[PDB]
Amino acid sequence: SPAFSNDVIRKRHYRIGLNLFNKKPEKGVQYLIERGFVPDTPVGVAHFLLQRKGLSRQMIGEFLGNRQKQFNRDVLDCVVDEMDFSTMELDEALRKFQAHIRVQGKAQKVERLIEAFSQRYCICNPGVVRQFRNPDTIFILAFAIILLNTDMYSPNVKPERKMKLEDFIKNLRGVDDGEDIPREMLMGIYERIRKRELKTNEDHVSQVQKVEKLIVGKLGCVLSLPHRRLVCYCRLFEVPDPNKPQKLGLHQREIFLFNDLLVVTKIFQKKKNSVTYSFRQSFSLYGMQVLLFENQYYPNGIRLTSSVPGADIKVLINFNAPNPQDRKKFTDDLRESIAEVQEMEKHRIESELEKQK
Amino acid sequence: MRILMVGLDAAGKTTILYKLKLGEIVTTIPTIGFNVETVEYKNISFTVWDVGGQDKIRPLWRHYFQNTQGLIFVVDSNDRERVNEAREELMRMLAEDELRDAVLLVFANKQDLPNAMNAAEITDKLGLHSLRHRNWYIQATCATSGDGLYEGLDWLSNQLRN
Ligand SMILES: Nc1nc2c(ncn2[C@@H]2O[C@H](COP(=O)(O)OP(=O)(O)O)[C@@H](OP(=O)(O)O)[C@H]2O)c(=O)[nH]1
């Protein structure tokens, strides 16, 4: 299916599938299967979500928690079956499970994951389930652990009555078909959560959030959308007039290229340990073109222009790169990003032209 | 002010929470679990808990229940098939002694849909008229457009002014 090992177009199509997933998981999966990037079995899709980087972990949870789709339910069961919960206490097992997917949001979504998790934990630990007068006690306790994690670590709670190990114990009184879960078990669970929060593994979006917080102005209109990935950061000097010359270090911008957007910033502090960005402007990639230019004043020049249907050609911005190498690098990355964005819109217009029938 | 937001799945609770919070700074990734956000209105801060934990995990929340000052009950006004189930869930909550003093705001949501039942019709279907020792208000809303939300908050802020 691909060209020489790995092909520009095929890699673009694979990235398009991932972009679609992060916006709509059911649509992204269908696309990947149809384009032969993912096999059609629930086990294959389960492996794919678990391994393959580039997927938003919040969106993995959205897909896996679908409760109504028979395919998703089977994907979840395969996902959970790949996990090794034997000989782990409930919090340890949940830490492992919740690291691969973001178990956060809508109560029905969290319930579906977690019910699938609880079934698996009980299968892997049948000697634990025998201690209980009711099997649903593992499911209930799993949510008590989740609720505790929220209570202890959500800033919206504030040390009002952030649960003590005693409040946690008493809250769970009578849960086991009228009887209590062992005090020492609950204490252990409590102390484990207190010592370390349930976190979810670093996503492709983790990096976008890291960037977004360093930016100070208009954060740059909530750039940390599930689909959004940061392609590269590069310093470039802004050229207001390519026809006139300027001082070397003049108009030092800091560019951030995301798969669908170009953000430009002047710096703020630099400081010692950390740098902060000002935010100058944001450019959507759709309909934009990149062109290199060299004149008597600028050697490694770049001009971004947007060609809209009818108003045709607008010079968005002009830049001078410090070296030909940086110019080439940035231009190649930006060009690829544009094409990726072009086919994405080309697709959604076709997908909509079919919906209308 | 502690607010518990309940109602059936698909009623629009999460949509409401994020629509209400939208105007306040999200500088950090929210902690693992269910939805909780603090909303400031007319200089009053409401911590709104967006819950739905089946009936299996219903005994929990009871820790909070003691200190809950207000209840927001969200109903999908277009879902006639589940209106009786919504009534059941509301009455099951209202029966709790821990919530005896809580004020009740009902959001008759999804008013944008052509077949949506009116606030007066929902009032009848939920049996709100039969409640006595309770401060309650029903507000027709469209969570997607934001219509009716701040009117609901006006009543709720006036009830709680703390
Ligand atoms: N038209 C309309 N839809 C609304 C309104 N409020 C919520 N919804 C829809 O209701 C669905 C579930 O609502 P949500 O806020 O997720 O709910 P919850 O109670 O399940 O937590 C969503 O549908 P989808 O998942 O299909 O997007 C959302 O778009 C409203 O006022 N009007």
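The residue numbers of chain B are those assigned by Swiss-Prot, with the residues present covering 18-179 sequentially.
So how was this one determined? The header says X-ray crystallography, 3.3 Å.
Here the Cβ of each residue, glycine as well, is placed from N, Cα and C on the backbone.
On its own chain, B:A28 (GTP binding site) has B:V91, B:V92, B:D93, B:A103, B:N126 as residues at least 6 apart in sequence with a Cβ closer than 8 Å to its own Cβ. According to DSSP, B:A28 (GTP binding site) is assigned to coil rather than to any helix or strand. The feature GTP binding site is assigned by Swiss-Prot to B:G24, B:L25, B:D26, B:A27, B:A28, B:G29, B:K30, B:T31, B:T32, B:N126, B:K127, B:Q128, B:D129, B:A160, with experimental evidence given as support.
A mutagenesis experiment is reported in Swiss-Prot for this position, B:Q71 to L, and the note states: Mainly GTP-bound form; abolishes interaction with TMED10. Mapped onto three states, the DSSP output places B:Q71 (mutagenesis position) in coil. Note on B:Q71 (mutagenesis position): other Cβ atoms within 10 Å of its Cβ, all shown chains, come to 14.
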Note down the number of other Cβ atoms within 10 Å of the Cβ of B:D26 (GTP binding site), including every protein chain shown. 16
Structural state of B:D129 (GTP binding site), classified by DSSP into three states: coil
Would you list the binding-site residues among B:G24, B:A28, B:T32, B:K127, B:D129 that come within less than 8 Å, Cβ to Cβ, of chain A, in the order they occur in the sequence, writing 'none' if nothing qualifies? none
I need the CA-to-CA distance for B:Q71 (mutagenesis position) versus B:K30 (GTP binding site), whole Å please. 15
Just checking a number: largest C-alpha distance across B:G24, B:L25, B:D26, B:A27, B:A28, B:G29, B:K30, B:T31, B:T32, B:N126, B:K127, B:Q128, B:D129, B:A160 for the GTP site, rounded to a whole Å. 19
Output, ordered by sequence, the same-chain residues six or more apart from B:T32 (GTP binding site) with a CB under 8 Å from its CB, or 'none'. B:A160, B:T161
Set of same-chain residues at least 6 away whose C-beta sits under 8 angstroms from B:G24 (GTP binding site): B:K30, B:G69, B:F90, B:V91, B:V92, B:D93, B:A103, B:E106, B:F124
